[PDB]
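Written out below as C-alpha cells is the structure these notes cover.
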Amino acid sequence: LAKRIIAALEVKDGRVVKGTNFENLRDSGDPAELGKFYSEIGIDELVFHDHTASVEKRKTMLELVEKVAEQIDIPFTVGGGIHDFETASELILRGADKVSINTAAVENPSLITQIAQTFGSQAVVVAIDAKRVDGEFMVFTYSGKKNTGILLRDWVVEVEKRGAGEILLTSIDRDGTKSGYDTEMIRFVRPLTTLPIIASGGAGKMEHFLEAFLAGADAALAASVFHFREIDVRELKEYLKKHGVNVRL
C-alpha cells in the first residue's frame, strides 16, 4: 500500500515557529517558502498548525493559506483552533485541501459531518491526541490538557461514522520525544477503521518510519527531525523503498 511522508509546520503570526536549518532559503521562517522547498525535496503533503492570537488568527490563517497555495501543488492541511464550519470553509476555499479538527470535533462530532457534506470526507482530517490512562487508550482535548474519558477505540469508530476522511493520530506519550512512533497505538487503531491513518509523535530516525508503516500507518508526520535536518527527506524515501515500503520517488 502507498505511503506518504508529511512535514508538519507549526506557525504563528505567519511565521514558522523555531524556523529551520535550511541555509539555502531566503527566509527559513517563511511557511510558503519552506513548504515549496519541502515539496521540491520530496515531501508528499504538508500540515500547518497555527497558534496565532485570537484577534488576528482568522485573517492570519487565511493569509497563510493563500500564500502557501500559490507556492505548492502538493496537498496541504491547515488546523489549530478550527471550531466551526464557517472557519473550515473559508480556509478550504482560500486554498487548503484539507482541514484538521480536534477539540471541536470531540465537542461536536457533527462538525465532521458538516464539513464533509460540503467539501467531501477527503477534506476532513480528525486529529486525535491519545494517551494511556490506567491501561486504556483515552482521547485528550485542548492540546493534551483534558482527558475526555472517551476511549480511543470508541472515538475512532465514531469519527469514521461521522464522515471523516483521515485520522491524524498523535501519541501524547511520544510527541516531542525522538523515541519512536507509538506503534502499539497505531496497531490498536488499524483494525478499527478503514480510513487513512497519519502517524504522529515520536519520530527520531529513519527506522521509526519503517516501524510506523509496518504498524499500518498510511502516512507518517514529522516536524523538527526534518526542520533541523536530523533526517533528509530524500534519504528517508530511499531507505523506505529499499526496505519494501511503497513510497513515491
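Chain A is numbered as in Swiss-Prot; shown residues: 2-250, in order.
Each residue, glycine too, has its Cβ placed from N, Cα and C.
Residues or ranges marked as active site in Swiss-Prot (evidence: sequence analysis): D130. The Cβ of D130 (mutagenesis position) has 26 other Cβ atoms within 10 Å, all protein chains considered.
The annotation that Swiss-Prot gives for the mutagenesis experiment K19 to S reads: Decrease in activity. Here the Cβ of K19 (mutagenesis position) has 12 other Cβ atoms within 10 Å, regardless of which shown protein chain they belong to.
As a published mutagenesis entry, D51 to N appears in Swiss-Prot alongside the note: No change in activity. In the three-state DSSP classification, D51 (mutagenesis position) falls within a strand.
Take the CB of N103 (mutagenesis position) and look out to 10 A: across all protein chains shown you find 24 other CB atoms. DSSP assigns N103 (mutagenesis position) to coil, not to a helix or a strand. Swiss-Prot documents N103 to A as a published mutagenesis change and attaches the note No change in activity.
The annotation that Swiss-Prot gives for the mutagenesis experiment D130 to E reads: Weak activity. Under DSSP, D130 (mutagenesis position) is assigned to a strand (E or B) in the three-state scheme.
What Swiss-Prot says about the mutagenesis result for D130 to A, C, F, G, H, I, K, L, M, N, P, Q, R, S, T, V, W or Y is this: Complete loss of activity.
Quoted from Swiss-Prot for the published mutagenesis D176 to N: Decrease in activity. Counting only residues at least six positions away in the same chain, the Cβ atoms of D130, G145, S201, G202, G203 sit under 8 Å from the Cβ of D176 (mutagenesis position).
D183 (mutagenesis position) is surrounded by 28 other CB atoms, counting those within 10 A of its CB over all protein chains shown. Quoting Swiss-Prot on the mutagenesis of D183 to N: No change in activity.
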Cα-to-Cα gap, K19 (mutagenesis position) vs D51 (mutagenesis position), nearest whole Å: 13
Nearest-integer angstrom distance between the alpha carbons (Cα) of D183 (mutagenesis position) and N103 (mutagenesis position): 19
Whole-number Å value for how far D51 (mutagenesis position) lies from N103 (mutagenesis position) (Cα to Cα): 13
Under 8 Å by Cβ from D51 (mutagenesis position), same chain, sequence gap 6 or more: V12, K13, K58, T61, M62, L65, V79, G80, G81, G82
